[PDB]
Protein chains: 4
Amino acid sequence: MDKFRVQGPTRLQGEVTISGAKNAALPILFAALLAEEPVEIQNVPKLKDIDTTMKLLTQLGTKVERXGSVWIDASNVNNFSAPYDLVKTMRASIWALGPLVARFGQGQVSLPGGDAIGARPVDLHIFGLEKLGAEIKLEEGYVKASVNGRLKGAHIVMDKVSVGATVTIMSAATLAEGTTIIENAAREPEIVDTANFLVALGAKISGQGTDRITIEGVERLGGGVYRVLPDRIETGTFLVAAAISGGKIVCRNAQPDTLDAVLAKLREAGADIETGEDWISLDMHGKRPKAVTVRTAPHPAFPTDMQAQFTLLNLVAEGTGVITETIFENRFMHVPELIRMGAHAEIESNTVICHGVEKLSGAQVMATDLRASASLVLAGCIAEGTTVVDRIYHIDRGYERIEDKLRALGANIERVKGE
Amino acid sequence: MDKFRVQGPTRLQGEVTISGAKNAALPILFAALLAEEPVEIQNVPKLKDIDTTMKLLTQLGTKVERXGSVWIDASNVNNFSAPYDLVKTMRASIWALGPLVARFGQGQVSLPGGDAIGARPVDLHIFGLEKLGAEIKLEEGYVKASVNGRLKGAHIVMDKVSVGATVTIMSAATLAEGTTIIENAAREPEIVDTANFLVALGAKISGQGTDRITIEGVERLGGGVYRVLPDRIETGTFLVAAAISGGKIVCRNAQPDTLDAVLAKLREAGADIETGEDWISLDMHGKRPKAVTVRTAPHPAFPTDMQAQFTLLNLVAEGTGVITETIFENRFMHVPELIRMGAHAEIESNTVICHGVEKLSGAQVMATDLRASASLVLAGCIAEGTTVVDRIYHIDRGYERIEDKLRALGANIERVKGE
Amino acid sequence: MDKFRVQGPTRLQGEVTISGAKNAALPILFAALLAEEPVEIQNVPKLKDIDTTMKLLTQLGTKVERXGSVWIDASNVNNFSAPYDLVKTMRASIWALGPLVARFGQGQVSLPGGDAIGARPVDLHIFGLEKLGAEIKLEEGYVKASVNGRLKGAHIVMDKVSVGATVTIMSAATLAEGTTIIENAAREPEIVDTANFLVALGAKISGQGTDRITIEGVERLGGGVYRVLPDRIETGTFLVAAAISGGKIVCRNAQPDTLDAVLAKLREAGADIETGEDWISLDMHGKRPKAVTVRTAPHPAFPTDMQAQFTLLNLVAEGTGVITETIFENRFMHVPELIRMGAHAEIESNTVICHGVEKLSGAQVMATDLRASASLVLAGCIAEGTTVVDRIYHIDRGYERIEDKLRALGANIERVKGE
Amino acid sequence: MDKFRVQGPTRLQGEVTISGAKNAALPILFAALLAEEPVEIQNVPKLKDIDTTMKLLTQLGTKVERXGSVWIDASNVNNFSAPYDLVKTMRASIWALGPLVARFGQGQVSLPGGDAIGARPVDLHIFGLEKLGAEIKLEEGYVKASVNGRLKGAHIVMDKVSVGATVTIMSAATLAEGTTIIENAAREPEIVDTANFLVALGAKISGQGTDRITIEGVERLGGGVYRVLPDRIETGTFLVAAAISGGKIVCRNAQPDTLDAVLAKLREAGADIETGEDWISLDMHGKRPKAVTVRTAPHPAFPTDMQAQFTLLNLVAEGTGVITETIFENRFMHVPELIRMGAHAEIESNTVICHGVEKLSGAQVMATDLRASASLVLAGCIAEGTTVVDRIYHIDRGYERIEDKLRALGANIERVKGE
Ligand SMILES: CC(=O)N[C@H]1[C@@H](OP(=O)(O)OP(=O)(O)OC[C@H]2O[C@@H](n3ccc(=O)[nH]c3=O)[C@H](O)[C@@H]2O)O[C@H](CO)[C@@H](O)[C@@H]1O
Ligand SMILES: CC(=O)N[C@H]1[C@@H](OP(=O)(O)OP(=O)(O)OC[C@H]2O[C@@H](n3ccc(=O)[nH]c3=O)[C@H](O)[C@@H]2O)O[C@H](CO)[C@@H](O)[C@@H]1O
Ligand SMILES: CC(=O)N[C@H]1[C@@H](OP(=O)(O)OP(=O)(O)OC[C@H]2O[C@@H](n3ccc(=O)[nH]c3=O)[C@H](O)[C@@H]2O)O[C@H](CO)[C@@H](O)[C@@H]1O
Ligand SMILES: CC(=O)N[C@H]1[C@@H](OP(=O)(O)OP(=O)(O)OC[C@H]2O[C@@H](n3ccc(=O)[nH]c3=O)[C@H](O)[C@@H]2O)O[C@H](CO)[C@@H](O)[C@@H]1O
């Protein structure tokens, strides 16, 4: 396994260019399964998740190719199954379900198992599909779906807010008979992006971005060219990178409107933030960040994807911070790792109390999940001495060349195919 | 002191006309503090809470009078405070805050104390105001706010979804200099209703009903005529009345689109439902309800105000149901009371596991919650023998003559005064 | 209703004599139901709760008289039921259950309803009796028990650590045919106190105070005289009164060994402590307390009955404090009351995060818990100006003359007759 | 990286011998560090952890060798540190801390990070040692302890019931100056076990098994011969194995009173059990298990180590069943895996509602926990079809030849390897 070897303390400063959103590219790649014509998705970051998606798409009899773009030829889809291998590697493989059943009348996907950060059930996906008129059964650990002819429009109310289930139900409804109404739908920028992608293809959708999505079924989906939005989570991680290192920074290729809460939290931290129409600028004035209070919740509130990062920010901040996590059950893995580094913290249920310390100490830590890994990398950057982050493979699923981007910021980092 | 005597088991069936929403009439009644001209609010239910707002209003130097409607004249407001006594009996009293300091540059409201259901801080209200330029301080239990001149519109991202704080900020913003953007705003129907009422007065509002409300501060508010929307909770309660009694019912004067989550849940419990534009039809077909799973959350998800009612539904349903509460948490007072009647249930944190039973037994129970404890009267209706619900002043707070409506559905119930 | 008018701030200094424990007196009074001959219980505090138990005993046909002692003659008990009204005034009434069935083969108690601090089910009580051979049915809110012949000893492993259930099962077992083992029994000092009492009556018990209590049933219990232990919560509460007021105090007629957790906690808050066989001295050296961390759990861990008091301590302590409640998840009524007084806290589920402030301010607050009540009176002592605590009926239930005790310490406190 | 291959449905029945308990051998093996004369530890199971423990022992400069028993020679203990690699592969490595600082005046151990089942902080181990006078610092991920001369005994009250912290403080105190008192100590059979081992070495200990452990510091410890006690968890796992299958079983070298809670639950599940001073016999009578309720708490209540095992039982049992976990935050990993097998389960916070299903289908699943692992395997042992369990290394951590044992019990299990 690769590892990162980092040395600090180090002031993170400079310019950085945001990559396409991991969370927009994924659901759009799966949506392409609905397209009968050549498709061109632009601004797709290079990630292990995209690789696994191209690999899975190919397995489905799809024609895939990439650079900054990813060329998709879904005209010939031949197989209808996502093997245990793929789902195991990438949860998002569940996304092939809706499109497959909507276009082909059948589809199978290995029932995901527990996750690093939570049980992560797909109950809502299956449920939405059933509402759409698909027959679903569990066999050999396989979620078996099928429908006779076309899916049927329906008024579906979501139990809880789910990004993934909204993508799943939204996607399949595009090809169904009638009108679909997804109530209590996720408002995530990536939901909007995926809906727009679907509309580019000839779908009838409205309300994307609000708690209510209306879809009018159409005979088929063509093809086109779509540019995935900027990654709000990568952007956030960089703003933070600067905010905890007394540095300054400018984010090129960003979409400020997707991160209001994060920006508000940064300001509450004592950050000097300014925004353009495609750029964000943060300045710490050499100052130490102030502790803030954080409560994760669905968009546009504070995203759970920024959580590990904010904890880090609280850990080297002046004051006592409190972080409450409402989306994921086991999303504190980063904490004990940071303590190993000299941070003071206490966990109580779904909340962690942060007692800011002046400086961090280099140590050997373990990446457990993607966004915590990026938190550990950032911790290494500011901590004293050497920090080695084991299992940086997590980082590589959701981050495109993070070592390089950090390096350009003045980071002392080496990817090590060691020990 | 007021008590309900109920005899069952009794099949609930017939017709019912839904009154005006308590939760829409309250905030509109306080927003009236902004109008410099005679205002008439139509379709106001006759509730103890409405009497209290009237009382609070009068003491502000306000001209108030009611019947079907409530006549308001706030051109002469001289007193700027909500006393301890009123805030005690009536929590919504805090709503006087925003309008007062927006309109007169000042306001005082007693800080609400302990609440059985979950404790309920108003941090969000205060914070919101402060974001608008108001200076706030705590004195002798009173939240004191003031502003030199006019409030300044701001970009406010809510830490959490708050019906109350949203109304406070939305209301006050109508009179500020500039634009106010409320991100992560509550989507409640009563919010659309209050925004609409504010516009009827001369306010510039948009986004009401979505997570992003925009307010263009205007110079002053006039007066007008506005009809309060139907009561969604009262509707669901009656719907549940039929669903738990093998009954059949028709709701007249309803606004179906405000209760999709409740309609969907009911369907899941085996109910045959149909809707028109101002009516809702429910039929159990003599059927005992099917256990279901509930998760309260912000609108349009499952409403915490329907919670105790659904716990009842679960308690006498086939199978094991689960009620999880994310808004109030300690909102399970009805449970032990129902266990007094034969129900089988365990409370684990913010969740109640429901073990459905065939029959309930009449017994003496205690009302405590203004919406929860209508559940005890519903339970009385279908329970074996005689049930006495003490302290019915609770139901009188949120339910307009519930015994008259129940009686017309075929219930054996009598309001025994004093004892 | 009665009330407390308190004026501060006031440093709490002096001596106090600890009363007999409310919590040992109660179960011992109920156990006296098993005695065939006159019984004398010494050191019984004068409390509303003792009044109520006396009333209940009398209704059963018990002969009861009191001063410092309580005189009992249960030789001619003729009635076997605890009525709705009694149980509603004081839940300990459920304690009549076990002794009635074991001795008379029959017993009826009104099923306790919802509680302020938590649902407080009595499933373990009922279950344990059933394990001993009692037949039990729920009729009109009454837990009707009966045992064809004589109770039978059984091996009982408790699902949860329960003071109430351990007392009920233990009392009943004394008259059971055979042997009874209570595995995972509560270790509360009061459990030990009640067990010695039973022994003094001729019962065969051992293990009291440890995880497994063994009871060798006997044909009959006679009479005797028993001296109740000192009230640990009263003791802890006075300790807190000095630890939060930079004062000094000595407790007379105390039992240090029953409060090690509280003592250790106090030390951490920076208190100078000394103890002897029957006394405890607390010296804050004029110092403000250091925020501490608290986790309620079964004895000998930190007692949930000291919880609200430590919350108060954290509230005026230096630093950020954390209070976690594992016995009663809703035991936070006092927090918002304290917030009304200038305190700074956030409630996250079963945990309250305390941010110590320099001073508190007088305000009108409402008592609710026969323990937060005390906390509010303490806060009044150290707060700036005038504090009024409504509903002090609560205090009277758990504290014997708390105003004279405080008064003797320097407290400016007056009992107002309603206004 | 091997993986079990399983096939069913198979009826588990017959006779199995119980190995030494993993939980006693470990801390006992660590207490060895104190023994000046060769010690012979008996009944030690062949476990990955036992090997890793020996490896760790060796590194400190200790003679270690084994078979059925382990030989230790702490005579020439030269080295003072636990290496990152060891602490990483085995958390229990923190155990070497008390012995090192007690016996050698110094001791360093790599700070454990996050755990599979939860954060698992060692705050109590550290805080305790400090009560003993040890100076402790964190440097480079290393917990650094040292003491000027000898550890002074002190009165210590445990914030929480920690088995590990109870072993560490008890162990270190055996060589302390004066008497040590551990209040609110863990009561686990493994503490009784370890305490006995320590006394056997010439140390003064009492209270072991109760909530109060008293230690009188002695001048030094020597050798001896000690036999570890029977593995309660293994016994429970086997008893369950035989209960979920409808079979019969008999455990050898069992010690029944270490598991009263598990036994009673099995009876609630309708299983015919009998005990003898040495052995345990479970007979399902070909009957299917009955859904039960479970709450994990410290010994003697239901152990968390039997949690996953009981979820399985509930999963394939008649009716719904509830399981609540109070010891570990993230201990439901096995659930999603189980669902992959066709089980109906809902997770709510720290509670899992188990909907008993008639049958389980073979499927590929992932072992994650050294306790759930056994759960998946058992699941296969009764599932219709073929089941492959990945990363079965977990089993090897606390399971001596479990495939062998299961096979003797009539199971279709094969340890596939390679790939
Ligand atoms: C590839 C991708 O887009 N990943 C993002 C997506 O994941 P993901 O799509 O999994 O997010 P969801 O919003 O669906 O999950 C949120 C909550 O809903 C629960 N749930 C979800 C679906 C279901 O059928 N049943 C159910 O119980 C979850 O287990 C969790 O407790 O949204 C998360 C929340 O912003 C982000 O943190 C992830 O980075
Ligand atoms: C008069 C009225 O219309 N009452 C309704 C309104 O009350 P209310 O306005 O009080 O509802 P909120 O939406 O504000 O409260 C929701 C959640 O937010 C928390 N919170 C709220 C405000 C704040 O400043 N800080 C904070 O932490 C609460 O304590 C709770 O945990 O919405 C509730 C939820 O839909 C309904 O059940 C009430 O019947
Ligand atoms: C009159 C008296 O002596 N009162 C004390 C006693 O009350 P009480 O006897 O009610 O205390 P319990 O120990 O039984 O209750 C503790 C926990 O067990 C639960 N539980 C209890 C019984 C049962 O059958 N089922 C069940 O689930 C409770 O609801 C709670 O979650 O112990 C409490 C905890 O030390 C103290 O705060 C009370 O002041
Ligand atoms: C090798 C061994 O003997 N393992 C057992 C031991 O582990 P372990 O020794 O780790 O068990 P603990 O009793 O210490 O842990 C119990 C609870 O206390 C907490 N805690 C503990 C120590 C501390 O310093 N701080 C703290 O917060 C824990 O993180 C957990 O929430 O007991 C557990 C509980 O029966 C078993 O499931 C483990 O199989």
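Structure method, as recorded: X-ray crystallography, 2.5 Å.
Cβ coordinates are placed from backbone N, Cα and C, and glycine is handled just like the others.
Noted in Swiss-Prot for the protein shown:
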{"type": "BINDING", "residues": "C:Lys22, C:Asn23", "note": "phosphoenolpyruvate binding site"}
{"type": "BINDING", "residues": "C:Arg91, C:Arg120, C:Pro121, C:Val122, C:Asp123, C:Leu124, C:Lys160, C:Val161, C:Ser162, C:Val163, C:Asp305, C:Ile327", "note": "UDP-N-acetyl-alpha-D-glucosamine binding site"}
{"type": "MUTAGEN", "residues": "C:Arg120 to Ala", "note": "Loss of activity"}
*Sites among the binding-site residues C:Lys22, C:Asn23, C:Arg91, C:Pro121, C:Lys160, C:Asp305 close to chain B [C-beta, under 8 Å]*: C:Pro121
*Please find, for C:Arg91, C:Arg120, C:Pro121, C:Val122, C:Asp123, C:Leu124, C:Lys160, C:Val161, C:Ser162, C:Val163, C:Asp305, C:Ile327 as listed binding UDP-N-acetyl-alpha-D-glucosamine, the greatest distance between any two Cα atoms, in Å.*
22
*Take the C-alpha atoms of C:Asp123 (UDP-N-acetyl-alpha-D-glucosamine binding site) and C:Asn23 (phosphoenolpyruvate binding site) and report the distance between them in angstrom, rounded.*
20
*asked:* Using a 6 Å cut-off on Cβ distance, which of the recorded positions C:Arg91, C:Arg120, C:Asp123, C:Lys160, C:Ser162, C:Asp305 come close to any atom of ligand 3?
replied: C:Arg120, C:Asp123, C:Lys160, C:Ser162, C:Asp305
*Just name the binding-site residues among C:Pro121, C:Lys160, C:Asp305 whose Cβ comes within less than 8 Å of a chain D Cβ; none is a fine answer.*
C:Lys160
*Using the structure shown, find which entry in C:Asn23, C:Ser162 (the binding-site residues) has the sparsest Cβ neighbourhood within 10 Å.*
C:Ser162
*From recorded positions C:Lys22, C:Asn23, C:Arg120, the one whose Cα lies nearest C:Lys160 (UDP-N-acetyl-alpha-D-glucosamine binding site)*: C:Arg120
*Under 8 Å Cβ to Cβ from C:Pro121 (UDP-N-acetyl-alpha-D-glucosamine binding site), same chain, six or more residues apart: give me those in sequence order, or none if nothing qualifies.*
none
*Any same-chain residues 6+ apart from C:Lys22 (phosphoenolpyruvate binding site) with CB under 8 Å of its CB? Would you list them in sequence order, or say none?*
C:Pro45, C:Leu47, C:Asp49, C:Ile50, C:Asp231, C:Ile233, C:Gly398
*Could you state the CA-to-CA distance between C:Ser162 (UDP-N-acetyl-alpha-D-glucosamine binding site) and C:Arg120 (mutagenesis position) to the nearest Å?*
11
*Starting from the Cβ of C:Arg120 (mutagenesis position), draw a 10 Å sphere and report how many other Cβ atoms land inside it.*
16
_Among all protein chains shown, how many Cβ atoms are found within 10 Å of the Cβ of C:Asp305 (UDP-N-acetyl-alpha-D-glucosamine binding site), not counting that one?_
25
*How many Å lie between the Cα of C:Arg120 (mutagenesis position) and the Cα of C:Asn23 (phosphoenolpyruvate binding site)?*
16
*asked:* Taking only same-chain residues 6+ apart in sequence, whose CB is under 8 Å from that of C:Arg91 (UDP-N-acetyl-alpha-D-glucosamine binding site), what do you get?
replied: C:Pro112, C:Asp115, C:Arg120
*asked:* If I take the alpha carbons of C:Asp305 (UDP-N-acetyl-alpha-D-glucosamine binding site) and C:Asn23 (phosphoenolpyruvate binding site), what is the distance between them in whole Å?
replied: 11
*With H, G and I counted as helix, E and B as strand and the rest as coil, say where DSSP puts C:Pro121 (UDP-N-acetyl-alpha-D-glucosamine binding site).*
coil
